[PDB]
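Supplied in structure tokens, the structure appears directly below.
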2 protein chains.
Amino acid sequence: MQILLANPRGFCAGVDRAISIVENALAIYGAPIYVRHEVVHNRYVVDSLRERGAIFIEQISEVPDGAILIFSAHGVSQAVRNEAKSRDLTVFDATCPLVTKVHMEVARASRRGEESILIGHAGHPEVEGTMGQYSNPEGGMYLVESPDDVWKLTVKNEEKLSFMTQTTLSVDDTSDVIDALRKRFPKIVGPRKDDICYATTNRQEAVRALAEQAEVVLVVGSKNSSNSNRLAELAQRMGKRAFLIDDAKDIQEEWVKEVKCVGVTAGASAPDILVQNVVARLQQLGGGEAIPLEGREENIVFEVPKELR
Amino acid sequence: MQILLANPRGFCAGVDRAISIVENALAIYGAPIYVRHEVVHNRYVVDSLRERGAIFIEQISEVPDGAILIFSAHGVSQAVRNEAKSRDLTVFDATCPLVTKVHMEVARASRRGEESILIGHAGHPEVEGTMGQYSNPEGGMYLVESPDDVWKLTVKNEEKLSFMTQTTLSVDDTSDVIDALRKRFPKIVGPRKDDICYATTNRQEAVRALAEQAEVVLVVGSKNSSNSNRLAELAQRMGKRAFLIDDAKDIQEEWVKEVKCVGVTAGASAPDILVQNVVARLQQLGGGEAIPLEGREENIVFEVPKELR
Ligand code: DMA
Ligand code: DMA
Ligand code: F3S
Ligand code: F3S
């Protein structure tokens, strides 16, 4: 059985920065360090940090006074940010710069009292944080997940309307939502294409290439990782059995039973060590040396705040 | 005399990467290493690299077969890229990712055969490279520098039009041109605001804050550096005497005599050592300890290609 590895795969710049922020905070201030929401959606990373003294909570009311709190890479609403500010807490923001970018556009629309539409998945922390940047009652902030949602949305004034998107969506599905938005609201303004980040776009391009060669695709990533789910979904849509797994232990023999070529990739929040263990398991199951496919080279790095070096 | 330092100032992520590409190529392959055009618009940087074995040329035809060629941070046209590709040369592209980003949009428009308008300064290498991404004869690629140029522009189809901008322009001036574009071509499409990079936006924001306290502003940068000139221009437009200088040696006593507060900043292509030397010179001219102003933190880094690390 041939083992192919998608390229690029794994850690993006926002995730590496976010994890480093927590690790450095722990090294500088020692345990415990509070983090609002899993720093990144990866069980291994979260479990490891917890073992190191990090405490993950969902609400600021779960954080003691005088404590150190870090916002996850997914970002937080202004309400959450203000609640933390009103509290006696030292705050470090690990929100990815590319999520913050969208936040600023929403804040701008809110200040102008102009309505905005966000394309994203309800319930996701990034959506909650981004929609949470809009506060002007005279305007409006709406969420749409599909063309159907666009088809039934009504706004106060479509002459002054803008849109933004979640950073980890399916490039193809989002394109369809945007087409619908422009057909429905011809005067709507937004980015050239979307707010989907480079890492998401690159990994989806990479898994598409992997899928046209592999019969089965394994995506290393946790169940609550949006970008990871989109990778598995993309492969499945291409007619390939694709599985989202946290570690090599989740691999079932039947999945690669008599398979001549299996492909492996990883979400933006999955550590390389997990991929290495998955490859080792596949090799125990008959796979040969892992072959990395040629791909788009990534060179972006986001540094931790000087205050945490 | 009080010395204030703008923040941020100096090296951006694109320049740091570009210089590192030339330095590492030299370290790995040794001299000579050929570079098309100045890697960055800074006399000191170019002179230093030349002293290290880099040979700056104007046309790829000046480069011998089997040699190593590097494209400057400003980018190159498709014609130049294809010329190098057909040659027996090892090519490393130091084009800044943020310039490449704009290149991609122009190529996209050319593919669709839709006309594009670039806001930029004629003669600049970045403009040459970006307009050089448009090839479709059925479309069109136009350059505009002012609102006036927009008023006089004639296009084939105003229904299918898009715009892009140079990365180092004046944020305020470009805003004026864009306002004119949308007023003239209501259906024109483009980015939310412009293609001015974070570094340019941040340095202009920083010099604005500096000029509010300083009576005189020294901008470290070469005469052919677009972003550097915009910093000096911004300070001068605020009513402060501004000087664009290559190094401490250019400082004239008369410029700062009796001056109570002098501010110092540097363009994206100027090394920090030059700023340190300028501060030293100002100190022997009566200046005190240099005081860094508080500013927007930058955390972006662009790694050199894996082959050159
Ligand atoms: C945009 C972002 C913060 C990505 C990090 O990956 P993740 O799996 O932790 O988050 P997501 O669920 O958005 O893919
Ligand atoms: C966009 C870019 C490559 C900036 C680097 O600075 P530079 O002085 O070398 O070039 P520019 O003339 O565009 O400011
Ligand atoms: S938005 Fe940021 S954290 Fe990762 S997947 Fe995208 S870079
Ligand atoms: S476009 Fe790139 S090289 Fe510097 S000034 Fe801007 S980052």
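Counting begins at 1 with the first residue displayed.
Yeah, the Cβs are placed from backbone N, Cα and C, and that goes for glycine too.
According to Swiss-Prot, the feature active site, proton donor maps to A:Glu126, an assignment based on a curator's inference. What Swiss-Prot lists as [4Fe-4S] cluster binding site is A:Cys12, A:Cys96, A:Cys197. What Swiss-Prot lists as dimethylallyl diphosphate binding site is A:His41, A:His74, A:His124, A:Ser225, A:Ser226, A:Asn227, A:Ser269, and the listing cites experimental evidence. Annotation comment: Swiss-Prot describes A:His41, A:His74, A:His124, A:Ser225, A:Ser226, A:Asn227, A:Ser269 as isopentenyl diphosphate binding site, evidence class experimental evidence. Per Swiss-Prot, mutagenesis A:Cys12 to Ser is noted as: Loss of catalytic activity. The mutagenesis experiment A:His41 to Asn is recorded by Swiss-Prot, whose note states: No effect on catalytic activity. For the mutagenesis result A:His74 to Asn, the note given in Swiss-Prot is Reduces catalytic activity 2-fold. Quoted from Swiss-Prot, the note on mutagenesis experiment A:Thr167 to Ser is: No effect on catalytic activity. Experimental mutagenesis at this site is recorded by Swiss-Prot as A:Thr167 to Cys, annotated: Reduces catalytic activity 3-fold.
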Which recorded positions from the set A:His41, A:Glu126, A:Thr167 come within 10 angstroms of A:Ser269 (dimethylallyl diphosphate binding site), judged by C-alpha positions?
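For A:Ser269 (dimethylallyl diphosphate binding site), the recorded positions whose Cα atoms are within 10 Å come to A:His41.
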Counting Cβ atoms within 10 Å across all protein chains shown, which of the recorded positions A:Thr167, A:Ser226 comes out on top?
A:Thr167
Given the recorded positions A:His41, A:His124, A:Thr167, A:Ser226, A:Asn227, which one's Cα is the least distant from that of A:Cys197 ([4Fe-4S] cluster binding site)?
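Smallest Cα separation from A:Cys197 ([4Fe-4S] cluster binding site) among A:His41, A:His124, A:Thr167, A:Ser226, A:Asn227: A:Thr167.
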Recorded positions A:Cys12, A:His41, A:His74, A:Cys96: which have a Cα within 10 Å of A:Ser226 (dimethylallyl diphosphate binding site)?
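The recorded positions passing the 10 Å Cα test are A:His41.
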According to DSSP, collapsed to three classes, what secondary structure does A:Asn227 (dimethylallyl diphosphate binding site) have?
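In three-state terms, A:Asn227 (dimethylallyl diphosphate binding site) counts as helix.
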Starting from the [4Fe-4S] cluster site formed by A:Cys12, A:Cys96, A:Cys197, give every other residue of that chain whose CB sits within 8 Å of the mean position of their CB atoms, in sequence order.
A:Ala13, A:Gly14, A:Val15, A:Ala73, A:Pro97, A:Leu98, A:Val99, A:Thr167, A:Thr168, A:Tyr198, A:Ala199, A:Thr200, A:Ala268
Identify, in sequence order, the residues in the chain of A:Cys12 (mutagenesis position) that are 6 or more apart from it along the sequence and have a CB within less than 8 Å of its CB; answer 'none' if there are none.
A:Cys197, A:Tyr198, A:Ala199, A:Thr200, A:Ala268, A:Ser269, A:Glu298
Taking 10 A as the limit, how many CB atoms besides its own sit near the CB of A:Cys197 ([4Fe-4S] cluster binding site)?
26
Return the count of C-beta atoms lying within 10 angstroms of the C-beta of A:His74 (mutagenesis position), excluding that atom itself.
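The answer is 28 other Cβ atoms.
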Work out how many Å separate A:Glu126 (active site, proton donor) and A:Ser225 (dimethylallyl diphosphate binding site) at their Cα atoms, rounded off.
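About 11 Å separate the Cα atoms of these two residues.
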Compute the C-alpha separation of A:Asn227 (dimethylallyl diphosphate binding site) from A:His41 (mutagenesis position), stating it in Å without decimals.
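A:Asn227 (dimethylallyl diphosphate binding site) and A:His41 (mutagenesis position) have their Cα atoms 10 Å apart.
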In angstrom units, rounded to an integer, how far apart are the Cα atoms of A:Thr167 (mutagenesis position) and A:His124 (dimethylallyl diphosphate binding site)?
11
Using a Cβ cut-off under 8 Å and a sequence separation of 6 or more, which residues in the same chain sit near A:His124 (dimethylallyl diphosphate binding site)?
A:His74, A:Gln166, A:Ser226
Does DSSP give A:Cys96 ([4Fe-4S] cluster binding site) helix, strand or coil?
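It is coil.
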